[PDB]
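K.L.:
What follows is a structure written as structure tokens; I'll ask about it next.
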Amino acid sequence: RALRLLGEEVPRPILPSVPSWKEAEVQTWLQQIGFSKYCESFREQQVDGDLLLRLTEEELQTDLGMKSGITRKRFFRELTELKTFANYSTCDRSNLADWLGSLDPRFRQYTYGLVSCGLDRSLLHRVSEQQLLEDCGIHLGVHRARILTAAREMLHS
Amino acid sequence: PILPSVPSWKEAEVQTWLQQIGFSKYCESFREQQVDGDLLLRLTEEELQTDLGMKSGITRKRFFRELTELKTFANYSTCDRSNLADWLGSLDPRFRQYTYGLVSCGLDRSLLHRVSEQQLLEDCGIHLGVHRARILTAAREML
Amino acid sequence: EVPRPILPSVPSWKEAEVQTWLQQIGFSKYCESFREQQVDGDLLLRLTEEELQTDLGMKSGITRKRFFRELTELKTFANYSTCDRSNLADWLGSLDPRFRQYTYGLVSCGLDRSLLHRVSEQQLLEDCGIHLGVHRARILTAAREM
Amino acid sequence: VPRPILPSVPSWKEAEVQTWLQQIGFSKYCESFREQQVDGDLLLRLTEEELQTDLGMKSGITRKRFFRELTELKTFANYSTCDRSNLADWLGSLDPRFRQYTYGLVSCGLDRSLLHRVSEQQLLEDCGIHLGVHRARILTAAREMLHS
Amino acid sequence: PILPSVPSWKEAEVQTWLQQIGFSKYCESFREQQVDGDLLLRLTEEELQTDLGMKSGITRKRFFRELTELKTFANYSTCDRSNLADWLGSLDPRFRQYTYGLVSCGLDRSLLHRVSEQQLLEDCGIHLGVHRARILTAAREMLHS
Amino acid sequence: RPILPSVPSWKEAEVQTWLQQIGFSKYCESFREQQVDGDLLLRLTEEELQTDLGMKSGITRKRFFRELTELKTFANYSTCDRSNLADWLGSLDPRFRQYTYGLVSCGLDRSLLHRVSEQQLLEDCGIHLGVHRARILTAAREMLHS
Amino acid sequence: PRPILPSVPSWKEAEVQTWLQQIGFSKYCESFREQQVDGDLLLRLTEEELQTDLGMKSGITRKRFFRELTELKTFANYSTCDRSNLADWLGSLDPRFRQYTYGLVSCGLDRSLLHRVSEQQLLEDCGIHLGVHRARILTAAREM
Amino acid sequence: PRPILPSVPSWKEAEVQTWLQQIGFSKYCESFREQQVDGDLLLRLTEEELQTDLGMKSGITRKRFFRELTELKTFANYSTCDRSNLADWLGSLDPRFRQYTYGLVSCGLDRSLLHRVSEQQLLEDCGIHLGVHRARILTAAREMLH
């Protein structure tokens, strides 16, 4: 029953609908995770839920002014947590979230990446390593390999 | 309603659209650079950054988000004799956005079968590998 | 609203006719550069991105795109009879009207109908200036039959 | 439960990192580590690049001294919170010094059952095992592991 | 008319030619650099831009247009024992321009059969692939003694 | 002329003394500032010597490495060398003893040596001469185990 | 007139100086003097050395220079350094190949060793830059 | 007493200085002195060291220098460092190969080991830059009596 989601540490709300978040909800989340210093940049750049989920190292450094690699790592650590527990129902008709989660709960974080390229359960069998890296933004080879393996052993008949 | 005929748009219609999507700040650049429908549909990251002065990667992403919407719900009938728009749309509504890319290289339904992955990327401007692969696959099996 | 004359003998154009065409397509701003650089028909037909940017001072990629849009139109409807003995223009046009634009590129390398069968992909790209892969592939395919 | 023998570095907060820096004679860097908000997780995952550029440790020699201390800490740390399959003891059985790679492997979501499928590239790029000799030994031993 | 013996041209004849083709502007550079017939025939894009100060790619294209004409209608007899000029010309009049490139490497009719594509490009300065291919083809269908 | 000096356990002060003995007192300050002890001395690279210790001349670096090689040849490695690789390397060629710390720092011992590759001896262990690498590798494949 | 069998390998600075005058390169006498160019160095001169060390900035001027040097190399006496008379061997193939003598003998090649030479060796070690020349020299070397 | 072949491996700074004077490189005496070049370092000198550390900016000057050094290397006495007499072995192949002696013995090669040497080793470890030379030395090494 390892549910730290009922803990005080974890940002509120739990199970948030990040894809539909607007600037204001992004602002709230930055405060909770101790990144208030970056509120102004995120506001100016008009980061909403969709952009937050799609944020890259490059955008974070150049457009949002987060110069430290260590600070970016802290940021992505928080964003990965958010992505892991987010509600993707609006954008995830085939429930790729659960498919990824069944492989490993920490793979749920890739949901928006996969649905953003127009992948779904039916198409997943045909996905390539290149696609998972370039299109879906899965940077860890270990993760790519596991997802790829499981995708090839899917029943599409 | 009726879908706008973006391929035939002039500078003035492009200006109107920029206002509607909250990109008024860029009206002057678009005017100076004489962006019409054809050029708007064919706009690249590079042109947006260097020639139109949109320095932020995030702002460009917001812009392309709006442009993709426009491309998705545009009327291509003047330039799309074989109705590639509907073919793409039937595969996935999101693929309609690639209509102008394909017709600009002189592709139509009949020629589509012969297209390569490189061609869809370099010539047609389809950047997502997933999209390329699906379009390629479907093209070979209509043959 | 199409620039006059239609169906022009662009290969034989001098500086003056290039000047007139620039006016018609709304590029009067560039008349001075074209004049200074002494662009005639032959040079206009062979103009590259690089020459347009560096030597003619067209700094914007979007402006260059507008320019090439107009140049492509001119090339598509031009009369190549003086330089195209084997009528490659009609051969290209029969494949797709849009391919007629490549006429000068092919005849400038000394290609004709009879030699076309032997041409390579590299040759069409580097020597003939056919930049679109789709176009190269179609032209290559049709050339291998004849 | 006051003082543990093997420190729970994965669960360390900024303050414990600060204390450790003092003990190892790197007080000079306390401010940078504080400003950059280095906790246990970030300490364990620190790279050459971060140390030089973000923490301002310009000398390669100074960085070597730092990593000498970090490697010791990593070798004797308690990973129980984050290491369900006890990869620490698996690595340790091969060579005590290899226990230092625990956090690198568990951070990618590797465990004993997944070890058989791991590639040399993955050990280098994803897990941060830079010494070829170490990679080769770990790879060899992993080939005799049972998968699912 | 008379075909000029460009291989044997001196600076003065090069100067005259520049005037005739409307490149008087460049007379001084060509004089300073001591361009004779041999150097004129062997002139590269690089030399034209850097050493002779012809900055514009368009201007360089105009120049090479004139040089190609000259090369097409030059007399190569002093340096072309085996008459490669006529062999090239028979293939296509426009190929005569490559005479000096071939004879400068010590090629002749008898050696031509053995030549490689790399050699035609690097050693002989034939830049157009189409031209190279045609010359190569015709060389292989010669007399092989 | 030190007899079996225990360089792996040397502190800053012993490194300082050594620098004096070999006529490199000029570099005492940098070595002090950088806190070079025995372990760091044995693992010193060309890069660290140039950039961190301010030894700009390649010729001076060569002189320095000539002295370091001597020290490494005669050092006592007993604290870090449980399988006595030092004697094994020395028996092959006295000049190979200098590679002891490179090998034991990667956790190698007599029993493991056979599995090492030429790339590993270069990249991991710092054996720069190919001739040396090849000889060590060959002898390692033919050695007696338990 | 045109010098008969000059012993360029044995030339000293003074002879190099004289030759520069004769070919109309007096402007460069100072550089060649300062750099102490003798016969051996003249025969081994590279594009790089000519540009950077001798100050001959123009590619066209360098081309003129090498045109003269090639002539000199073609007519030189190599007897001091060419025991097996590779000069005459090369010359018999084509008079223009004589220019490569010093390149070959400087690597310690002779008639007897020539058969074993590789294309790479002729290019990198001997400084024969023209492929056409390399190929012909290689061919003839295999058949003697 | 004066030896015929100089014992360059054993030369000290003072002998190097003398040699520089004799060959007309007095201009460089100061640099060589400051850098403490002895026989060992002189024999091992590289293009890079000569340019950067000794201040010999001209490639032509460096060529003159190496011309002199090659002669010295060819006729040097290597007996202190060449127990198996590789000098005579190389010399028997071609007198000019004797110049590579110090390169070979510095990697710890001798007659008995020579059979095992690779092309890469002769280039990278021994500093034999001429392909022609490498090939001849390699060939002769393979066909030796082990």
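Chain B is numbered as in Swiss-Prot; the shown residues are, in order, 404-546.
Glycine is treated like the rest: Cβ placed from N, Cα and C.
Grabbed the feature section from Swiss-Prot, which reads as follows:
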- B:412-476: domain 'SAM 1' (DOMAIN)
- B:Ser408 to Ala: Does not affect phosphorylation level (MUTAGEN)
- B:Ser411 to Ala: Does not affect phosphorylation level (MUTAGEN)
- B:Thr419 to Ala: Does not affect phosphorylation level (MUTAGEN)
- B:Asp454 to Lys: Reduced ability to form an octameric ring and promote axonal degeneration following injury (MUTAGEN)
- B:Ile461 to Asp: Reduced ability to form an octameric ring and promote axonal degeneration following injury (MUTAGEN)
- B:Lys464 to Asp: Reduced ability to form an octameric ring and promote axonal degeneration following injury (MUTAGEN)
- B:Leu531 to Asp: Slightly reduced ability to form an octameric ring and promote axonal degeneration following injury (MUTAGEN)
- B:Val533 to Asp: Slightly reduced ability to form an octameric ring and promote axonal degeneration following injury (MUTAGEN)
K.L.:
Name the one residue among B:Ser408, B:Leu531, B:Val533 whose Cα is closest in three-dimensional space to that of B:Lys464 (mutagenesis position); these are the mutagenesis positions.
P.N.:
B:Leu531
K.L.:
Could you tell me how many residues in the domain 'SAM 1' (B:412-476) are helical, how many are strand and how many are coil under DSSP?
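P.N.:
Its residues divide into 47 helix, 0 strand, 18 coil.
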K.L.:
Measuring Cα to Cα, how many Å separate B:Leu531 (mutagenesis position) from B:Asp454 (mutagenesis position)?
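P.N.:
So the Cα of B:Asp454 (mutagenesis position) lies 24 Å away from that of B:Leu531 (mutagenesis position).
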K.L.:
Name the residues of the same chain, 6+ apart in sequence, whose Cβ is under 8 Å from the Cβ of B:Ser411 (mutagenesis position)?
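P.N.:
Non-local contacts for B:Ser411 (mutagenesis position): B:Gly440, B:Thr481.
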K.L.:
Where's the emptiest Cβ shell within 10 Å among the mutagenesis positions B:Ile461, B:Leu531, B:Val533?
P.N.:
B:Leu531
K.L.:
B:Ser408, B:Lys464: which of these mutagenesis positions has the sparsest Cβ neighbourhood within 10 Å?
P.N.:
B:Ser408
K.L.:
Using other CB atoms within 10 angstroms as the count, which residue among the mutagenesis positions B:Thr419, B:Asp454 scores least?
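P.N.:
Across B:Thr419, B:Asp454, these mutagenesis positions, the one with fewest Cβ atoms within 10 Å is B:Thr419.
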K.L.:
Under a three-state reduction of DSSP output, how is B:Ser411 (mutagenesis position) classified: helix, strand, or coil?
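P.N.:
Where B:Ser411 (mutagenesis position) sits, the three-state DSSP reduction gives helix.
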K.L.:
Could you check which of the mutagenesis positions B:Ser408, B:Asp454, B:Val533 is the closest Cα neighbour of B:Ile461 (mutagenesis position)?
P.N.:
B:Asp454
K.L.:
Please report the Cα separation of B:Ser408 (mutagenesis position) and B:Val533 (mutagenesis position) in Å, rounded to an integer.
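P.N.:
Computed Cα spacing between B:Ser408 (mutagenesis position) and B:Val533 (mutagenesis position) is 28 Å.
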K.L.:
Take the C-alpha atoms of B:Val533 (mutagenesis position) and B:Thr419 (mutagenesis position) and report the distance between them in angstrom, rounded.
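P.N.:
Per the Cα atoms, B:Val533 (mutagenesis position) and B:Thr419 (mutagenesis position) stand 33 Å apart.
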K.L.:
Fill in the CA-CA distance, B:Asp454 (mutagenesis position) to B:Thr419 (mutagenesis position), as an integer in Å.
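P.N.:
Checking the Cα atoms of B:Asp454 (mutagenesis position) and B:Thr419 (mutagenesis position) gives a distance of 20 Å.
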K.L.:
Which ones, of the mutagenesis positions B:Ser408, B:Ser411, B:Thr419, B:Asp454, B:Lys464, B:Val533, are Cβ-proximal to chain C (under 8 Å)?
P.N.:
B:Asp454
K.L.:
Sub-8 Å Cβ contact with chain A: please pick out which of the mutagenesis positions B:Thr419, B:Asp454, B:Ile461 have it.
P.N.:
B:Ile461
